[PDB]
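Novice: Handing you a structure now.
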Amino acid sequence: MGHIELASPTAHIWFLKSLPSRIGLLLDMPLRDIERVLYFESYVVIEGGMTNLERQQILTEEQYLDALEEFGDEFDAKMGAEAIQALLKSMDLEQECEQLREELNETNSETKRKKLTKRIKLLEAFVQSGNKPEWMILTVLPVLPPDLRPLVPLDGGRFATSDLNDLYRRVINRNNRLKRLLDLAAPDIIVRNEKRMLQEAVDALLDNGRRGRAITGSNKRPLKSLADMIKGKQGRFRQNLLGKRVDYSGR
Amino acid sequence: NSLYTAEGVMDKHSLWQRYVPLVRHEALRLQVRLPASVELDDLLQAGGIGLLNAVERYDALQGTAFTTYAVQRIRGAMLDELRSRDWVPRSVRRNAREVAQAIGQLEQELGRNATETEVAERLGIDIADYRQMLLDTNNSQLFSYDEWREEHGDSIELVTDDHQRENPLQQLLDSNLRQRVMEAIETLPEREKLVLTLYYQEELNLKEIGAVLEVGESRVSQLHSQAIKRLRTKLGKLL
Amino acid sequence: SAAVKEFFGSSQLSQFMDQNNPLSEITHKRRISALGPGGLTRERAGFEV
Amino acid sequence: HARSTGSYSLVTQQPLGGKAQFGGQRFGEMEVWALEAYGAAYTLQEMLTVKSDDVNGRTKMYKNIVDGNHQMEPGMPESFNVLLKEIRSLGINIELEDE
Amino acid sequence: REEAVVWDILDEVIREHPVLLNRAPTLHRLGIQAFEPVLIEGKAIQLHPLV
Amino acid sequence: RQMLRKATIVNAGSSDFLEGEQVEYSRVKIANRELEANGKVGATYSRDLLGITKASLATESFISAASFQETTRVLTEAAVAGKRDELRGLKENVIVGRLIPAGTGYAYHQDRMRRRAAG
Amino acid sequence: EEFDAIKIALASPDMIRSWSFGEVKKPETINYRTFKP
Amino acid sequence: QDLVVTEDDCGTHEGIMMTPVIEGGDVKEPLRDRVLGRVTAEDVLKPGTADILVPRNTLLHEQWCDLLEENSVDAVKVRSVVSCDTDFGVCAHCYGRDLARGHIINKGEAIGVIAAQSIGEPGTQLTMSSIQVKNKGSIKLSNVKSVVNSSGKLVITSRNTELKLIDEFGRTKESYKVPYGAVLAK
DNA sequence: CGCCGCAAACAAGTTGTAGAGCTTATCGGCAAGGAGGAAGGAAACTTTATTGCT
DNA sequence: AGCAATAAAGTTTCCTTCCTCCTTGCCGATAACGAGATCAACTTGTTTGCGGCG
Ligand SMILES: [Zn+2]
């Protein structure tokens, strides 16, 4: 394989849209807030220089302005993956573990006890795996070899291809656009749109019609992602790997 | 964004901002075509950037409208993006547009179809030119996993063939013939033995040896002929 | 012409005919379905129909 | 139809199906389950390695048979590592612990 | 060229040379069995009735 | 007895208080800890039952779990946790295509097991 | 070829670096005629 | 997928009793049939008491089913599947016999394989007032709280109880449960 | 606490049965270039054939 | 038979070389029309989890 460097980070979806997140499930934040961040709807507190305001505190870009014009300097609040990145980066595990195990003892009512356990073992996982929540981001990704998404010609010179390629292309175009734009320091709104379209291209590569509605060709049929190399009957398991075509055989 | 000047930034941006609706409504009929036509957001991003470029270099002493200066660059960015995705040449598509116009024009002139000699006439360049062009233009790509029709019996990925295949015995007997070569030539002169060994075995240099001896490679010639005469003393199929 | 060519060539209804025996053809043209567009599907549809 | 040896797939290199294209027959999970009910390992080893994917395997076994040698050597299916390469594609450190 | 020796050596080999048989679908493990050949002049298999 | 391969915990001192867990490992720890290892720090147990379809999901190995149903979810929850399967089931060996842990190849498999024990 | 066990882990970026061999930069594959990369 | 025999005998402790499935009518599984090839939980005896015939375990072949059907036993325990204690596997003793073979299982076999396919194959086929004694015999009612009703006959004061017809020997002929305070003639 | 709504997600097996397209409609001139391209030819160089001498 | 000479013939290289073509980038001249939808899906369905949702 090979790779691509990205301009800016993005985030993964089997970590997110699936049943329990592990992303904000960790944080203690809901989904909906997090979409409104990363779809680029609402700012959110990074770290209030003033304890006037609060961490994890959501900011609509109208009420954000009140806080802004009041203080300006003494808060940090943004919208997007970088924000969540530095946020994940900030938190320590240890203290949260000890305090959860501590205050667990107080009122271990069942749903509450469940959720404490839930987080606590997430924490132990991040520790003992050696993993880093930092690494939940995506700023670099791999390029799968031609042999597995090929393009070959036909009798009359016509071609047949893998749609994967098509999805790689849009990604690259957008990223290159974004660099070209960034060289000019342009107004921010087109940047926002550029990264919306970025992450949308990204996860649609991973798994098309899950988060947002699917991309198709001209036929009105999907641009088949990865995951269905692995899934249903069609996947390697049930088609290719367990069940076998065979020579030295007949009927 | 901004400039060194600030009033020429806010006037700039306000103008920029005011004719985003311009971007839209000129774009809003550059629809049904290739699936980014469905997207429409690419168009908006493109339009904004082309706008900035026009903005950067408004020429004011001309007295043209700035929308009028702008529209050109707008379309330029649009068409650029469209050219970006396609990977076939341009004059190709010129000729395609030309046959389209011509064939429709003349089909209504006549009121019936398919008398290509007329195409040879009206587009009187040559027959072979379009005869090639139809290959060149009228044939587009397709995809690989389209199901095979009368429910999903198989795909196109199972009805495929290859010409560059592996085959086990040709290399087998080629190596056999390699040791037969050394078997044949081992009774023959020392350099030519090594010439043909080391050129044919490890895929090295031929006249490198002609340079070593410095005899002009004529003795090479007759001896090579003799090695052939020596290998034409046995039998082998795979012909 | 494109559409016309299409479903005369693309529809799930338009088929080759069965040239094996007279019965085959005359019946195969007297054959009824509720499938295709504006119709139904095997796995979804059940027993009641 | 019968078939000894011939064409193959390309992305995965195991054989095809169809008398028209000199087809190999399919070997389902059900046939595996039955075999396990008996418990005859080497059968499956062969069935999955040499007659399906292991190209080195098919070659050297053909070699051994024509030499009169009715013996075996295994490898690893290509089709396995493909999945691995899909997995890493999805942004994952799949890997393996050497012995 | 299909010489008579071909058939002689065929007879030579296939004795004691068993094979594997399969009907579809494989429900229980007897859906397949292990038989011994007897060559015949046709293009259709004969089968011992009881199975 | 394969429907029943889990029990929830009563007491604590070894591990978490009520974390869902193998009955079998519970027996192990108490067949190791509640012995002269110690009178008791380990814990007692309720006993659990589980319908099959998720019992299969709820397993050590991720692979067989990953084979047939909701493989993605499996894969996430495993991969977060730095998990590792040990090639002891059948499917585990057929996929990789190694010899079976049983039947004919039982003997070479136990040989390979003592090799794992013997380096 | 012989190996003991499986293990899954997270894809750190520098692992992408070590695994890769070079950086791709543009959307095309080939020429439209010279059936070449 | 996982299951096999690991070990020859687990030496493990007891398991479950089998008593027949005669309910409603006559026998519907001989105690013989159930026993056949099981392994005893324990040393076991005869109605004339104190006659051991397993030292906690044997192949319970038709010699024994006969030997024992001579007599009138009606209940025996076995080192069940469920009670085997082997970590990651089982013993062969607990399982008993291979039916298809006819003898003690040698170690190394898969089991639930056989189970699943064996139960799945037929399943294709397989979707497709008063209480009145018929014949004589002893009557047996257990775990009863009851009373001589005003009439003089018996009526149940605990829902536990169920009527039996036990034969003159002592094995059950029939069993039919009787409601709380139901009116009896005996 | 116990609804309620909402969303997810599996749906026998192996044969075969024949063939695939497009709603499309996508400046336009200039320049400079850089590659290609073909010409017919020069020219190492190589290769054959026909008479001389050990 | 082994060894060379003269003459001839065919080259492969190969390199330029100047015709011609072809493709990559840019910038331009009248004025204004409208926020998409557009041709689809037919609602499988029972079980199970989780967020509300009181
Ligand atoms: Zn046991």
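First residue shown is number 1, and so on along the chain.
Note that Cβ sites are derived from N, Cα and C of the backbone, with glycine treated the same way.
Reproduced below are the annotations present in Swiss-Prot:
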MUTAGEN   B:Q72 to A (Swiss-Prot position 73)  No change in activity
MUTAGEN   B:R73 to A or W (Swiss-Prot position 74)  Decrease in activity
MUTAGEN   B:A77 to E (Swiss-Prot position 78)  Decrease in activity
MUTAGEN   B:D80 to A (Swiss-Prot position 81)  Loss of activity
MUTAGEN   B:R83 to A (Swiss-Prot position 84)  Loss of activity
MUTAGEN   B:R90 to A (Swiss-Prot position 91)  Loss of activity
MUTAGEN   B:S91 to A (Swiss-Prot position 92)  No change in activity
MUTAGEN   B:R93 to A (Swiss-Prot position 94)  Decrease in activity
MUTAGEN   B:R94 to A (Swiss-Prot position 95)  No change in activity
MUTAGEN   B:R97 to A (Swiss-Prot position 98)  Strong decrease in activity
Novice: Restricting to the mutagenesis positions B:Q72, B:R73, B:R90, B:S91, B:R93, B:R97, which ones have a CA within 10 Å of the CA of B:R83 (mutagenesis position)?
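Specialist: Taking B:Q72, B:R73, B:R90, B:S91, B:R93, B:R97 one by one, the ones whose Cα falls within 10 Å of B:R83 (mutagenesis position) are B:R90.
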Novice: Rank the mutagenesis positions B:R73, B:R94 by the number of other Cβ atoms within 10 Å of each Cβ, and give the residue at the low end.
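Specialist: Counting other Cβ atoms within 10 Å of each of the mutagenesis positions B:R73, B:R94, the minimum falls on B:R94.
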Novice: Any idea what the Cα distance is from B:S91 (mutagenesis position) over to B:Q72 (mutagenesis position), rounded to a whole Å?
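Specialist: Cα to Cα, B:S91 (mutagenesis position) and B:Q72 (mutagenesis position) are separated by 21 Å.
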Novice: Per DSSP, B:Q72 (mutagenesis position) is which: helix, strand or coil?
Specialist: helix
Novice: Which of the mutagenesis positions B:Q72, B:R73, B:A77, B:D80 has its Cα nearest to the Cα of B:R94 (mutagenesis position)?
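Specialist: So, of the listed mutagenesis positions, the one sitting closest to B:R94 (mutagenesis position) is B:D80.
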Novice: Return the member of B:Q72, B:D80, B:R90 nearest to B:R97 (mutagenesis position) in space, with distance defined Cα to Cα and candidates limited to these mutagenesis positions.
Specialist: B:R90
Novice: Return the count of C-beta atoms lying within 10 angstroms of the C-beta of B:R90 (mutagenesis position), excluding that atom itself.
Specialist: 9
Novice: Specify the nearest of the mutagenesis positions B:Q72, B:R73, B:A77, B:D80 to B:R90 (mutagenesis position), where nearness means the distance between Cα atoms.
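Specialist: Going through B:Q72, B:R73, B:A77, B:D80 one by one, the closest to B:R90 (mutagenesis position) is B:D80.
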Novice: Would you count the other CB atoms within 10 A of the CB of B:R83 (mutagenesis position), including those on all shown protein chains?
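Specialist: A 10 Å sphere around the Cβ of B:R83 (mutagenesis position) contains 12 other Cβ atoms.
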Novice: For the mutagenesis positions B:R93, B:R97, which one has its C-beta crowded by the most other C-beta atoms within 10 angstroms?
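Specialist: Of B:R93, B:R97, the one with the most crowded Cβ is B:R93.
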Novice: Counting every protein chain present, what is the number of Cβ atoms, excluding its own, within 10 Å of the Cβ of B:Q72 (mutagenesis position)?
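Specialist: Neighbour count, Cβ to Cβ under the 10 Å cut-off: 11.
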Novice: Out of B:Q72, B:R73, B:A77, B:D80, the mutagenesis positions in the record, which is closest to B:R93 (mutagenesis position) when you go by Cα distance?
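Specialist: For B:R93 (mutagenesis position), the closest Cα among B:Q72, B:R73, B:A77, B:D80 is found at B:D80.
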Novice: Restricting to the chain of B:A77 (mutagenesis position) and a gap of 6 or more, list residues whose Cβ falls under 8 Å of its Cβ, or answer none.
Specialist: B:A46, B:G47, B:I49, B:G50
Novice: Would you identify the secondary structure of B:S91 (mutagenesis position) according to DSSP, in three states?
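Specialist: The three-state answer is helix.
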Novice: Between B:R73 (mutagenesis position) and B:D80 (mutagenesis position), how many Å separate their Cα atoms?
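Specialist: Cα-Cα, rounded: 10 Å.
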Novice: Roughly how many Å lie between the Cα atoms of B:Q72 (mutagenesis position) and B:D80 (mutagenesis position), rounded to a whole value?
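Specialist: B:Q72 (mutagenesis position) and B:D80 (mutagenesis position) have their Cα atoms 12 Å apart.
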Novice: Only counting partners 6 or more residues apart, tell me which same-chain residues put their Cβ under 8 Å from the Cβ of B:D80 (mutagenesis position).
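Specialist: Those within reach of B:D80 (mutagenesis position), by Cβ under 8 Å and sequence separation of 6 or more, are B:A46.
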Novice: Provide the three-state secondary structure of B:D80 (mutagenesis position) computed with DSSP.
Specialist: helix
